[PDB]
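Peer 1: Okay, handing you the structure first.
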Amino acid sequence: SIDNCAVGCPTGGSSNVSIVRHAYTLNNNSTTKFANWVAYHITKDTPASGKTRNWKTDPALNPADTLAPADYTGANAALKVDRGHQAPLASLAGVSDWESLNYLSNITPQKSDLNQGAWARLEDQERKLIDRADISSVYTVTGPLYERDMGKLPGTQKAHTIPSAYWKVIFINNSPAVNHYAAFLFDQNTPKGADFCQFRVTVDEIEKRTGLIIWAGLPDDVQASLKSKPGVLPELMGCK
Ligand SMILES: [Mg+2]
């Protein structure tokens, strides 16, 4: 049994069924054509560097409900976006189904300045947590916001909705009921040189802005107590 969430995968996604892989668990949105959320579990055995990026349509989805590689033609020139990972390649590419990290269900059109800047620096610190001797797991949920019109990919006729922002909710080891946690939220237009430490939020803000309940297996009291309180995990990620 594959559990990429530990404390219950998010509720509230547009799809009632999620895709469960070793690399991640994902909840697709057939309207937006992107994942509502992607949950993953970093351990000492999951990172692998230098994997290549053969983008592919997710074979587990109906092709009408997701993007294909052709759909990104011209996107960078039109919109200054990259094919941005939701579950991060280098942190997870040691798993047995790693090629699924490059399925387009795990990709969105993410502004290059965000993808290559603060989002990447956050990914690097998130991955670095697992090197600590007393951290045995990092459990993350990531996903988009859909709050303003960001334009359309020129290379497709499909209806789709480019995200306006991206968020990441992280905890270590067992459960946020007992372990340090973090949440971050970045607009698409985040400057390239931005410090990811300046984008800390609460889990509650992300829930309000997505219609999701993250960590949905936690007791009610724990959810109510902790989700409105920003966490301290960022301090272990270099934030001061
Ligand atoms: Mg990226």
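We number chain A the way Swiss-Prot does; in order, the residues shown are 26-265.
From the backbone N, Cα and C atoms, a Cβ is placed for every residue, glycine too.
Among the features that Swiss-Prot reports, active site, proton acceptor is placed at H110, with the record citing experimental evidence. Summarising the annotation, Swiss-Prot assigns Mg(2+) binding site to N140. The mutagenesis experiment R78 to A is recorded by Swiss-Prot, whose note states: Reduced activity 1000-fold. Per Swiss-Prot, mutagenesis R78 to K is noted as: Reduced activity 100-fold. What Swiss-Prot notes for the published mutagenesis of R108 to A is this: Reduced activity 1000-fold. Among the sequence features in Swiss-Prot, the mutagenesis site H110 to A, D, E, K or Q is noted as follows: Reduced activity 100000-fold. Record note (Swiss-Prot) on the mutagenesis of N140 to A, D or H: Reduced activity over 10000-fold. What Swiss-Prot says about the mutagenesis result for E148 to A, D or Q is this: Reduced activity over 800-fold.
Would you situate these features in the structure and describe their surroundings?
Peer 2: Under 8 Å, Cβ to Cβ, and six or more positions away along its own chain, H110 (mutagenesis position) finds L126, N131, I132. In the three-state DSSP reading, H110 (mutagenesis position) counts as strand.
Spatially close to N140 (mutagenesis position) yet at least six residues away along the chain are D107, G109, judged by Cβ distances under 8 angstroms.
Mapped onto three states, the DSSP output places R78 (mutagenesis position) in coil. A simple way to gauge crowding: the CB of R78 (mutagenesis position) has 12 other CB atoms within 10 angstroms, across all the protein chains here.
Its own atom aside, the Cβ of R108 (mutagenesis position) has 19 Cβ atoms within 10 angstroms in the protein chains shown.
Note: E148 (mutagenesis position) has non-local neighbours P113, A115, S116, i.e. same-chain residues 6+ apart with C-beta under 8 A of its own C-beta. A helical conformation is recorded for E148 (mutagenesis position) in the three-state DSSP classification.
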Peer 1: Select, from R78, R108, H110, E148, each of the mutagenesis positions with a Cβ positioned under 6 A from at least one atom of ligand 1; if none does, say none.
Peer 2: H110
Peer 1: Three-state secondary structure of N140 (mutagenesis position) from DSSP?
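Peer 2: Note: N140 (mutagenesis position) is helical by DSSP.
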